[PDB]
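Here is the structure we will look at, set down as structure tokens.
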Amino acid sequence: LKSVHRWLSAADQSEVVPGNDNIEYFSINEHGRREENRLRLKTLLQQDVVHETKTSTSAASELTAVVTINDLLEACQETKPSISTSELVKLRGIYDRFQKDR
Amino acid sequence: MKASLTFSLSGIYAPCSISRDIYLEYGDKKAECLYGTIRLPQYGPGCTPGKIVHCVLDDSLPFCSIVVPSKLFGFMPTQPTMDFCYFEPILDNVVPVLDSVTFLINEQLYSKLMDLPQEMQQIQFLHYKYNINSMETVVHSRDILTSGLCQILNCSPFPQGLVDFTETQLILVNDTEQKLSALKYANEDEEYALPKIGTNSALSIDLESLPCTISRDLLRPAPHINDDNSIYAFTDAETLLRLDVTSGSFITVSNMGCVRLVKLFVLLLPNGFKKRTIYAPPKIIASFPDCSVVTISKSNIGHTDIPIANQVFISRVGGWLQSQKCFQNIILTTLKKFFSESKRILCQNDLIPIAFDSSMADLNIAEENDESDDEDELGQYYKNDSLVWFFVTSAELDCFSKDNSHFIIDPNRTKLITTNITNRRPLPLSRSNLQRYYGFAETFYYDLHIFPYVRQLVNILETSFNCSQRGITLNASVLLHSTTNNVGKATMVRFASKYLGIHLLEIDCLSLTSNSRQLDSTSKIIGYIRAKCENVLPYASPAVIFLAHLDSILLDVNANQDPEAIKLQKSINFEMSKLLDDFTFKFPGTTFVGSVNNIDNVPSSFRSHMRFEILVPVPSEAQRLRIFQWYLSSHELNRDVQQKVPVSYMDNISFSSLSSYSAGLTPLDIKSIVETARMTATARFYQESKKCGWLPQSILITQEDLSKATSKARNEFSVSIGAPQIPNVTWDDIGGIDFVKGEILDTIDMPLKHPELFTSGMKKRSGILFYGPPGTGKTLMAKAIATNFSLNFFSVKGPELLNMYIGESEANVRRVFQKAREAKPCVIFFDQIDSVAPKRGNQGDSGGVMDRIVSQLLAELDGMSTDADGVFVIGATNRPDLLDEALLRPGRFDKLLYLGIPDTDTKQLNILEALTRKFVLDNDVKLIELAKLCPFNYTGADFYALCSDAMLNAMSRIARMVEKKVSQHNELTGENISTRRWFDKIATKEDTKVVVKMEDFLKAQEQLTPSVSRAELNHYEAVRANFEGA
Amino acid sequence: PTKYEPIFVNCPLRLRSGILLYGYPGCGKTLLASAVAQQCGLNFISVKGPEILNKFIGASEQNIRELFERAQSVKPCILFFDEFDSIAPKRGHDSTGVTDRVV
Amino acid sequence: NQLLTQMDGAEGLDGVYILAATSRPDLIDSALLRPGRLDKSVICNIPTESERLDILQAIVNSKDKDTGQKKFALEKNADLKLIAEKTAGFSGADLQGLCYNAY
Ligand SMILES: Nc1ncnc2c1ncn2[C@@H]1O[C@H](COP(=O)(O)OP(=O)(O)OP(=O)(O)O)[C@@H](O)[C@H]1O
Ligand SMILES: Nc1ncnc2c1ncn2[C@@H]1O[C@H](COP(=O)(O)OP(=O)(O)OP(=O)(O)O)[C@@H](O)[C@H]1O
Ligand SMILES: Nc1ncnc2c1ncn2[C@@H]1O[C@H](COP(=O)(O)OP(=O)(O)OP(=O)(O)O)[C@@H](O)[C@H]1O
Ligand SMILES: [Mg+2]
Ligand SMILES: [Mg+2]
Ligand SMILES: [Mg+2]
């Protein structure tokens, strides 16, 4: 979870910066409109709606999520031992008593 | 208004000539450019949405006639054109102006447009190219400016309107994929005078069902008064030329020894039917096990047909409806009505269809009358809902016995005579959609390539159909069972039946007796079943007996029961079992298609015979897409409403997102959504019509509406499961709990947003619990999640589960978890877990039930075979040490979050601001000293008491002020009113607006105690140290 | 004993009918059960949690009768009890016998 | 744990005013003393030295039954201060007891 959180934080701008060539646009009579990027996105979405398809391609697992020891050790640092430390002795005693007798 | 029609090869934007009469008496004389709207009537279930046009005076046009460019509809007037339309000149010449229009252009013209130097120069070039003018030319959508060059991709504000070519944005899109090559202006696929020379004898051509009924008004020729629509056929003009006669008198269709006489008309041009094929109504098609291709020939002797109509022999075809007692009367009456026509023709082996209304079975409108009794107009109120056939065998020959191929029936000579029940196969859905033709409630058209389970059923039934010529008793029973109601079992059964053409018997739970069954109920049931079946099975080949809701009749033995009551249950079970197999070998091809809503309760004695059990899952993402595509279709919405304005969806909708956003909903829910969307769209349309704005000629569903209709449907569902109405807390109130805030976000929402990285069966740690000193947000956080996340929120009201008896607590826990598991994205809020899950096996406790219940918790909460982990569990306590360790483990409750006292002035100011947020604070003084002056032993809840106390003091001040004012007024007058009367006679709203000044805060802070002593706080601190310090 | 049945068919002299697991929470023994439930191929009946008891008078006895009857009538299977304490406490009870008659 | 749930549960009620009393209150659980519930704690005091006159005058002048303009048989002088001081501050019910005893 920590590793995927870090990856998502680092990957926010990966899909925003690059240009899109899936469709070509001429932009005539654009004067009088303050919005530029949102209008381009809406035009692209209109064209995609006219040409919508459901199929999608796969991606390499490592660039979706990956496990690293640097975060693993920190996760180990925030310990959460299930067994109650004050209760381990009692449990050990009762387990032994069960094992030896009955 | 109805106007005569003709076409020309003019430009798309060329003005449309209109006759002088209409231009003067209805056209607006003050308008510089007159605009009207035209509707093209076409062979379909409704008129087309109106298209707007610009018109000008033309004296050359005859009475009530118009001329328009054929290129406005993508064709040329080479073939016979339509002769009239419906037209109306817009009153006040109101038209809208589109802000933006999206065009798709070819690569060459786009290159030319870059080559063109300047924006204004390009604008003028487009002006000359496609006759587009500012505030003068009107544009439409889904139209083509020129073949293979440009197309109107989209129009946002309205489907049609004026263009501010000076300012309207033109979204020009290059056709990078060369899609424009698919455009085709009704052009010919070449043409030859004689593709085959001297082929007068016959022609071979395809036969397919005519997709819709036909209205006489749309017919080019002028047939006589009667005996027309029963033998119509329609084709393209050139096919008529290949037959050497244009819309010839009569044609004959002959194959497999069956020869029929037909009448062929020309298919009118604007319709978009396929090429080189015969289009005919079901009446003629039903006569054949038709091959995809069929041969036809000239028949001139058909014009010399003979009325030999004496003593005709008729027969009721086998079918479910024909054997019903009540329907038979209306069937007889409608058959007599059909044969009441003067000149209907008929020939042996013909199937004659007969439609009628299902619910008029009891409405005897009137007795026969001496004169002036007719049905024609009287029927227009009601439209048919059921269909049957009649099979005709023989007729008199008389002195004209030289020929008997085709003949007329005359009411003056024909009499109603019938024989016993015959039998014949239905028409497979793949060849002719009868419902479509007769506008019935169409059974959903499944697509076997996508839906898994239906394929199994259809395969089984078609196997039993094909084994007829193998001739063995291989027929097998089939049982459908589902995890939930309303999953379309009966629909898919009807689909299979209609697809394979298998007569369907629909017995159901409209039985006669189910309470106090000792009163011979077994007989009343089984005799009824046997009587209903025995009147159909001997005349259906194959046949299907469908028993809806069989679950609620073949009940199984109850754990607790009367010893003798159960005997009736056993008897009915056994006799049902017997009659199950009796039909198996008493008739060939019989298939028993039963349905059940929970297979666990079907009797093993009955179920053991079963050999095919199909579970029908709730439709996954892929299916819902298709279901939406269906219910949104034109042939669904436009039906059954009869609204004078046709209906349609706006193309900007998106199946792909809609499907994903409608997860978990059953098909009935989907239809509910569609219906609600239709309602809201119609309400919007009539609201706009009420307003003075421009009136669209069609009502358009919008995704912006579906987005909230789906939410309302989901809220309806949430009410179904009985969840409480949690208050509307917002995610912003939580204040100084950022750490826990993020922790919660990382589990409740992180694997729910962008559901791809977590999309796996992993242990997604659906457990979380808050613990710590009293009053630090544990319940508020839950209240927020209950409404800010759209997850179903189940409340476990403390020791709600515990119960009177020994085992009903153990039933309550399991019922709670089962019901939650029914709705996968759900939350369980164990508030004060202490009362329900105490430490197991302590000496200082009695009864032991508290141990059993906690054990059951440990079992069902985690257990084994767990899947679909979306069931979160959120618990809270003041102190955890009373809980058992076996709960304080991953998989159940991984992290214990200690929402401690903030101990930090940043957090203190944060919580003070979050509490003060939503009421006005006077800013003359700064609040920070309120944090600085409180010692850190003060607690989130007592800062709430601080704020509320300060508010109450400051508002008591206003109360005293208004008291003084009312006392002063009473002194001025005769003291004739109290405060209560003052508040309805007089109002001083602005005076009552209490605004707190921090002086009030500095007063209150002196008076309020901390919510906990140091004694308790050290205890909880030590608790945290034990659990968190490690 | 199902995998190697000719080895196990002979010599019915001595055998052990069942096994009892216990240990610290989280030591995989539920997962041991799960794996043994599915890979082994032997049928597996999952009476998880004290669902045995029932409201009505002495219904527990009849319930166990039915359970063992289904176990026998199903081909060889494992009766899986978990949180055994919930279904078989010590002999002594101040309450009704409906909670110890079951034992 | 039920009362807490019904008091400030997720589906929190409204328009209901819980009014509690007892002699020894701190034996109420601290989670019931948390402000937001039972939030204002109000002491009552028996000593009220020299204020016992006010109560005395009240109880003697109590007119609950409007049929008569009095129930207790007051006298003209009404020098209640002497007895009020003489009371030595027993309780609040003590004075009603004195009233009835003297009557
Ligand atoms: N998958 C589906 N596709 C289209 N329409 C459906 C579907 N499932 C149900 N319907 C609609 O439901 C009605 C008939 O199916 P219905 O919901 O009654 O099924 P059923 O199997 O009889 O259900 P149940 O036994 O749960 O009551 C029709 O209005 C039909 O349009
Ligand atoms: N940090 C905080 N943020 C927002 N509201 C708070 C906060 N602390 C206290 N409150 C308010 O004071 C009350 C505290 O609610 P809380 O969720 O702590 O109740 P609870 O779980 O029933 O508490 P208890 O621990 O006494 O059982 C609510 O009315 C809430 O609005
Ligand atoms: N062989 C294994 N060793 C350790 N952990 C395992 C193993 N196999 C699976 N696990 C993981 O660790 C968990 C092991 O403990 P588990 O939750 O099964 O305990 P349990 O037997 O149900 O305990 P209890 O009834 O005492 O709460 C599994 O749920 C799984 O998530
Ligand atoms: Mg049904
Ligand atoms: Mg609480
Ligand atoms: Mg376990």
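Per the header of the entry, the method used was electron microscopy, 4.1 Å.
Here the Cβ of each residue, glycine as well, is placed from N, Cα and C on the backbone.
Here Swiss-Prot flags B:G772, B:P773, B:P774, B:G775, B:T776, B:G777, B:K778, B:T779 as ATP binding site, drawing on sequence analysis. Look at B:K778 (mutagenesis position): DSSP puts it in a helix.
The Cβ of B:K489 (mutagenesis position) lies under 8 Å from the Cβ of B:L480, B:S482, B:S595, B:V616, each on the same chain and at least six residues away in sequence. The annotation that Swiss-Prot gives for the mutagenesis experiment B:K489 to A reads: In PEX6pA1; decreased binding to PEX15.
The note that Swiss-Prot attaches to the published mutagenesis B:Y528 to A is: Cells are able to grow on a medium with oleate as a sole carbon source. The Cβ neighbour count for B:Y528 (mutagenesis position), using a 10 Å radius and every protein chain shown, is 15. Secondary structure from DSSP puts B:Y528 (mutagenesis position) in a helix.
Under its mutagenesis annotations, Swiss-Prot gives B:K778 to A the following note: In PEX6pA2; increased amount of peroxisome-bound PEX6. Results in accumulation of PEX5 on peroxisomal membranes. In Amut mutant; abolished ATPase activity of the PEX1-PEX6 AAA ATPase complex.
Applying an 8 A CB threshold to same-chain residues 6 or more apart, the list for B:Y805 (mutagenesis position) is empty. According to Swiss-Prot, the mutagenesis experiment B:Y805 to A carries the annotation: Cells are unable to grow on a medium with oleate as a sole carbon source.
The Cβ of B:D831 (mutagenesis position) lies under 8 Å from the Cβ of B:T779, B:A782, B:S795, B:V796, B:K797, B:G798, B:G875, B:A876, each on the same chain and at least six residues away in sequence. In Swiss-Prot, a published mutagenesis experiment is listed as B:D831 to Q, annotated In PEX6pB2; increased amount of peroxisome-bound PEX6. Results in accumulation of PEX5 on peroxisomal membranes.
Cβ neighbours of B:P773 (ATP binding site) (same chain, under 8 Å, six or more residues apart in sequence): B:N878, B:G900, B:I901, B:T939, B:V1012, B:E1016, B:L1017, B:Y1020. A distance below 8 A between C-beta atoms marks B:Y805 as the recorded positions from B:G775, B:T776, B:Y805 lying next to chain C. Listed recorded positions (B:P774, B:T776, B:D831) with a CB under 8 Å from any chain D CB: B:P774, B:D831. Spatially close to B:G772 (ATP binding site) yet at least six residues away along the chain are B:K778, B:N878, B:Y898, B:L899, B:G900, B:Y1020, B:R1024, judged by Cβ distances under 8 angstroms. Taking B:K489, B:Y528, B:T779, B:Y805 as the candidate recorded positions, the subset whose CB lies under 6 angstroms from any atom of ligand 5 consists of B:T779. Surrounding the centroid of the Cβ atoms of B:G772, B:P773, B:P774, B:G775, B:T776, B:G777, B:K778, B:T779, where the record places ATP, the chain contributes additional residues within 8 Å, namely B:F770, B:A876, B:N878, B:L899, B:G940, B:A941. Of the candidate binding-site residues, B:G775, B:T776, B:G777, the one lying closest to B:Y528 (mutagenesis position) when CA atoms are compared is B:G777.
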